[PDB]
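Undergrad: Below is a structure I'd like to ask you about.
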Amino acid sequence: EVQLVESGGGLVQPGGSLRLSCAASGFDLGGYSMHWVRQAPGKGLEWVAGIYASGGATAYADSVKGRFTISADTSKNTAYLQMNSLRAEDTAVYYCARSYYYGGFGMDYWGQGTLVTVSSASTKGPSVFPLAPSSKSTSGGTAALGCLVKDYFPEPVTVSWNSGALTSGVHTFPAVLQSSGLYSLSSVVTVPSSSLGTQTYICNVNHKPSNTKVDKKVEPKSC
Amino acid sequence: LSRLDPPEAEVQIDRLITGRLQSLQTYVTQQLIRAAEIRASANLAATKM
Amino acid sequence: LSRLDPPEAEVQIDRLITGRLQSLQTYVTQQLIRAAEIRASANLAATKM
Amino acid sequence: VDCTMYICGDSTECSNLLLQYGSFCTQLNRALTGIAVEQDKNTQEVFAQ
Amino acid sequence: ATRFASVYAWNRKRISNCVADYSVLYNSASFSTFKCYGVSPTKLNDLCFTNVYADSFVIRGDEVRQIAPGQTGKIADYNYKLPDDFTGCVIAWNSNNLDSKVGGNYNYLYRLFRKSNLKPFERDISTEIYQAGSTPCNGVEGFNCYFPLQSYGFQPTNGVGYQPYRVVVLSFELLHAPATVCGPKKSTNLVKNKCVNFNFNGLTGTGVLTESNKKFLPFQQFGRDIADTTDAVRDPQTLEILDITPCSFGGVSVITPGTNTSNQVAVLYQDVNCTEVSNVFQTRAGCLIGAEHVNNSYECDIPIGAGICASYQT
Amino acid sequence: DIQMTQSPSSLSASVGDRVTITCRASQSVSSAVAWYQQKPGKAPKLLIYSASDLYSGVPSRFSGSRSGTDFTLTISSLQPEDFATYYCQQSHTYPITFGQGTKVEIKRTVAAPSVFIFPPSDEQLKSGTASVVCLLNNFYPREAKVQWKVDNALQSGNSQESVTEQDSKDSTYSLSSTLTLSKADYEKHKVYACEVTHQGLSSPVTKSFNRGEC
Ligand SMILES: *[C@@H]1O[C@H](CO)[C@@H](O)[C@H](O)[C@H]1NC(C)=O
């Protein structure tokens, strides 16, 4: 069985550095090249660096040259990326991968990726604003209550209804980053409309990175 | 017919037969035109007689 | 010949060379029948002279 | 010219594939016979007087 | 063969002066692939070739599909190319119990890079570093500077598309020359002055074999006529010169009265013998079956030819 | 540095259909190309590497080939689990560049959304600004937009939007579109309205309010 396991991600502020590791199992490193690939949130993929395990020779993307250093250790059967001079422009999910020769061959297997985030607002727990249902007739006789989860950092946040008891009819948005330096996402619950005055609808925003949560009751407003 | 698998032979045979038939048609058409010209000479000779 | 993958180009070229040849054969046969007819008018002209 | 052997004779497979053109080559066999008959007619018109 | 060559450097066996039985390979059916192009596999030991060639090599299972005319691909363009007008057979089989090695069999190599494509049956065994980039490599291995020759990852644990396959391609070359490679058809002695079928080193036809009244020079086995067919041959085992005369034939026509007067007709067989075709009449135009003859001259009714006409008398 | 173009930007196909996605390189890349599959909330999985080699743990459904300079990636029969974003990578000349990536949609029956309007509230207006929100819920296909009107005139340059990911069984999604006015601008207009348009809506959904309402 062939496995790649990445580790060592975390939150590092501008001017600092972060060391990433990736263990290999089921195969050796010798005869193979090892690579790192970067995926910024909301973006596609970009390569950072590669090393030939049996030669020590490397190559770097021009965009990371002088800041991102790649190395490998065949005694430990693991590989590393040393990322220095970090900026908020370098935040991404970092992947480990293997391939044949220096290039001319594709990558066979990638790890899952570890996420690093940075902002002008280094961290914040969320708060929630309610969204009123329409007072008018709707298609299907259904209706929904919603909310907006705003001003938190970093992502992920888990959002659910009725304090986490209500998942049925729940539809949520991915968070996006705002000008505040913090993330936000909306959320709704769609049920037969008479249920909006019967069931409990409290938005439960769980934000493990700040050790906080928001319990926000959403109710119909006069309209 | 002794070289190709029967349906493969059918394709190459059709190419060959068609070309051979076209060569015969050209031959005959040109010969019919010559036959008409020779007939005219034969009729002229008969007239001279 | 400058646009298609060579083996496909070869087949389409064979089809076009054959079509162009057929047009030349058509022209010559029509002129050959007509040539027999122009000779007939000319033989009449020679007779009238 | 006999189109069966002209194309290919003494073979079941040769005949079966020529027959895919129907009566087309039969017409050439007939044109040539007709020419030979006409050439005798020309000889008779000139000499049997 | 005990061992096969790498596809980048396939072996080319030149075969001549032999008796070739292709039915044997077909019938053993030990091959997973046995596809012929331009020729049938169906026991064609009747045709003979000037020379034949057998090209042998090892490739991956998913690459077997490239060994054909009209193909492109890493092998079709850079390791082993066939002409698009190729006549020959592609034969292949799985070699897991021969070419499998613990840790992988890296003895078999393929070309990954070249600056141009190969010509049909061309080989390229150069290891000169391929320059993919714009700067000179100057013999140095690296990014955009590749050794053009790479090993196959023929691991013992690989699935079928990656298993090694032993491929032999049999090319059949027919020139206007004696066939020196010819199948093992039962050898028979020639029969003179009789209509026979012939097969002389794969060159066939029908005719009456007769002693030649002309001689041939020692450098060649046969002569040809106006239609480019065999005129005469030197027998391949004993060098006698024998002509081949077409067997007797001709058009058949019927001489008939109107079928309102009588139904007695005769059949005229143009230029042939009455024994080949009681009321049998042989003339120069042909033989009349169902007719008699008279040596007196009379008015012409239905012509036979060459000054002779048929008519009806009691 | 070889740039990739992946096409079509989106493909629609039903379950059981044959899907072809193609990639073209700006330069030669040998056979260095890799094919990735990405699901919402997940890392891209590798399907194919080095143009034609299948990655372990990948269904046999995934295959591909090359003709000339055109690289073709095929799913022989889509399963409900294959509705994912796909990408091409060319590992030949560094820096290694990837294409844009493309999507595959399920071809579900097309329908319009539940549409709610949230007129700026008295509490929101305490900020000195106003925010008008139109939210379209649980609808299909992926493509939809909101056109805003102010005093029945078409609005432009004063709006923002956010769109979510498609549902795991129905591939439906919600769309959020808002207007930003200073409180002072909110006070200058009487009528606000959301016009919803897309493929499943035979008649644009129009919802409206007067300033200060609800
Ligand atoms: C048979 O026909 C052939 C060719 O017409 C001729 O040479 C030969 O003399 C004929 N034999 C007899 C016995 O008529």
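In order, the residues displayed for chain E correspond to 344-620, 640-676 in Swiss-Prot numbering, which applies throughout.
The way this entry was determined, per its header, is electron microscopy, 5.0 Å.
Note that Cβ sites are derived from N, Cα and C of the backbone, with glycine treated the same way.
According to Swiss-Prot, the protein carries these features:
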VARIANT   E:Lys417 to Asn  In strain: Beta/B.1.351, Omicron/BA.1, Omicron/BA.2, Omicron/BA.2.12.1, Omicron/BA.2.75, Omicron/BA.4, Omicron/BA.5, Omicron/BQ.1.1, Omicron/XBB.1.5, Omicron/EG.5.1; May enhance affinity to human ACE2 receptor
VARIANT   E:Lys444 to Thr  In strain: Omicron/BQ.1.1
MUTAGEN   E:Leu452 to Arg  Increased resistance to neutralizing antibodies. Decreases HLA binding to NF9 epitope. Increased binding affinity to human ACE2
VARIANT   E:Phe456 to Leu  In strain: Omicron/EG.5.1
VARIANT   E:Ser477 to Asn  In strain: 20A.EU2, Iota/B.1.526, Omicron/BA.1, Omicron/BA.2, Omicron/BA.2.12.1, Omicron/BA.2.75, Omicron/BA.4, Omicron/BA.5, Omicron/BQ.1.1, Omicron/XBB.1.5, Omicron/EG.5.1
MUTAGEN   E:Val483 to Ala  Increased resistance to neutralizing antibodies
VARIANT   E:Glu484 to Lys  In strain: Beta/B.1.351, Eta/B.1.525, Theta/P.3, Iota/B.1.526, B.1.1.318, Gamma/P.1, Zeta/P.2 and Mu/B.1.621; May enhance affinity to human ACE2 receptor
MUTAGEN   E:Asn501 to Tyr  Increased binding affinity to human ACE2
VARIANT   E:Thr547 to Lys  In strain: Omicron/BA.1
Undergrad: Across all the protein chains here, work out how many other Cβ atoms are within 10 Å of the Cβ of E:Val483 (mutagenesis position).
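TA: Other Cβ atoms found within 10 Å: 8.
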Undergrad: Nearest by CA distance to E:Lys444 (variant position): which of the recorded positions is it, out of E:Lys417, E:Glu484, E:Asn501, E:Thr547?
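TA: Considering only the listed recorded positions, the nearest one is E:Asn501.
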Undergrad: Could you give the Cα-Cα distance between E:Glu484 (variant position) and E:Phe456 (variant position), in whole Å?
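TA: About 13 Å separates the two Cα atoms.
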Undergrad: Sequence order please: the recorded positions E:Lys417, E:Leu452, E:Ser477, E:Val483, E:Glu484 that have their Cβ under 8 Å from a chain F Cβ, otherwise just none.
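TA: Going by the Cβ criterion (under 8 Å to chain F), the qualifying recorded positions are E:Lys417.
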Undergrad: Nearest by CA distance to E:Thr547 (variant position): which of the recorded positions is it, out of E:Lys417, E:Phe456, E:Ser477, E:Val483, E:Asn501?
TA: E:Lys417
Undergrad: Which of the three DSSP states, helix, strand or coil, fits E:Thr547 (variant position)?
TA: strand
Undergrad: Among the recorded positions listed here (E:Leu452, E:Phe456, E:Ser477, E:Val483, E:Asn501), which has the Cα closest to the Cα of E:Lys417 (variant position)?
TA: E:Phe456
Undergrad: Once the chains shown are all counted, how many other Cβ atoms turn up within 10 Å of the Cβ of E:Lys417 (variant position)?
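TA: Its Cβ shell of radius 10 Å holds 22 other Cβ atoms.
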Undergrad: List the Cα distance (Å, whole number) between E:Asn501 (mutagenesis position) and E:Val483 (mutagenesis position).
TA: 33
Undergrad: Once the DSSP letters are reduced so that anything not helix or strand counts as coil, what is E:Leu452 (mutagenesis position)?
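TA: The three-state answer is strand.
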Undergrad: According to DSSP, does E:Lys417 (variant position) sit in a helix, a strand, or coil?
TA: helix
Undergrad: Round to a whole number and give the Cα-to-Cα distance in Å for the pair E:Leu452 (mutagenesis position) and E:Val483 (mutagenesis position).
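TA: E:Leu452 (mutagenesis position) to E:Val483 (mutagenesis position), Cα-Cα distance: 21 Å.
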